[PDB]
Amino acid sequence: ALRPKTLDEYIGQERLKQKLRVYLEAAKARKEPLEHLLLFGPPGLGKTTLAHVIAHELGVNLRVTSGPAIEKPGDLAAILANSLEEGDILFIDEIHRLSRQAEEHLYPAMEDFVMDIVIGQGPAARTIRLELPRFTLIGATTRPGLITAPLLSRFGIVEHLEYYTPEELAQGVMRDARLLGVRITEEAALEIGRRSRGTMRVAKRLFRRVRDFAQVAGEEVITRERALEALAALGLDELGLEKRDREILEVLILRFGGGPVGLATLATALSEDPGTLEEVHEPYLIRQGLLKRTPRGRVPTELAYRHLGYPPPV
Ligand SMILES: Nc1ncnc2[nH]cnc12
Ligand SMILES: [Mg+2]
């Protein structure tokens, strides 16, 4: 599991890299106290890596953790007070979902580098105040939504990440590929990029179902056609839709004629979990302008009909 170290080797997010570069160098010169950065990112976008970079650039250690991971305040304290020495980075991924209390503890630490703590148990216990070193916290979010209360207030830098361009993805599919033990023409990779979903995570995660299908017989090469056959066999349209996605529109279009449906009976008749439907497939579908949510129910874009090779109605 080797990944880019330098902010340079990082494939993508130029505006962000520049914006970061500014905050770093300015701080490597000013001081290692990099303000409390907060990366916002569309759902499913690799932020950790960048954190390792931001960490490597600053030349400090990185303690990665999820929002859920922080189970009790203790865990947060035990990290800021021990694991971390001045200048290090505590990465609270998915920071939007922290423990009500765990959060309340992050406030102080982020603001004045001092966290209190409920020592002992019952009425036979007291409260101590632990002084924390100067560290920088990087919070990442899948739900940029202000679904981050005034915890937002205590942040220095607050940037966003855009999806990755098919090329950036390919550049990554190939960069990650070749060095990994498989060889594939750029056209091939880039045909996987396009198929991916702006997500690097998915980019490499798809390539995995390609390099596992084609190079089984013929080994030394994967050309577009090769990859193509692969993607093809796997059920991937030039639009990135997985076999199922298609079917969803399919049913929408045919079963309910596309007319307002209602996640309710769609998931039901579509024989699937509403949440699954709504939480897993619908997204990309809406983003690709194929599906649309309306007060009346789920409906399919013209483009849907036009994609599934139908006559966009009336
Ligand atoms: N920026 C990036 N470059 C290469 N591989 C990555 N994996 C996740 N983010 C990446
Ligand atoms: Mg993580």
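The residue numbers of chain A are those assigned by Swiss-Prot, with the residues present covering 5-318 sequentially.
Every residue, even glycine, has its Cβ placed from backbone N, Cα and C.
Taken verbatim from Swiss-Prot:
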- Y14, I15, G48, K51, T52, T53, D97, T146, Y168, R205: ATP binding site (BINDING)
- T52: Mg(2+) binding site (BINDING)
- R297, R302: DNA binding site (BINDING)
- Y309 to R: Suitable for crystallization (MUTAGEN)
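Shown on the structure are the features that Swiss-Prot records.
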residue: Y14; record: ATP binding site; Cβ neighbours (10 Å): 21
residue: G48; record: ATP binding site; Cβ neighbours (10 Å): 15
residue: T52; record: ATP binding site; Cβ neighbours (10 Å): 16
residue: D97; record: ATP binding site; Cβ neighbours (10 Å): 21
residue: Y168; record: ATP binding site; Cβ neighbours (10 Å): 25
residue: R297; record: DNA binding site; Cβ neighbours (10 Å): 13
residue: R302; record: DNA binding site; Cβ neighbours (10 Å): 27
residue: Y309; record: mutagenesis position; Cβ neighbours (10 Å): 18
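Whole-number maximum of the Cα to Cα distances across the ATP-binding residues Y14, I15, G48, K51, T52, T53, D97, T146, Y168, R205: 20 angstrom. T52 (ATP binding site) sits 35 Å from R302 (DNA binding site), taking the Cα positions as reference.
Cα of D97 (ATP binding site) to Cα of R297 (DNA binding site): a distance of 29 Å. Checking the binding-site residues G48, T52, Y168, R297, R302 for a CB within less than 6 Å of any atom of ligand 1 leaves no residue at all. When the binding-site residues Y14, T52, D97, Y168, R297, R302 are checked against ligand 2, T52, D97 have a Cβ within less than 6 Å of one of its atoms.
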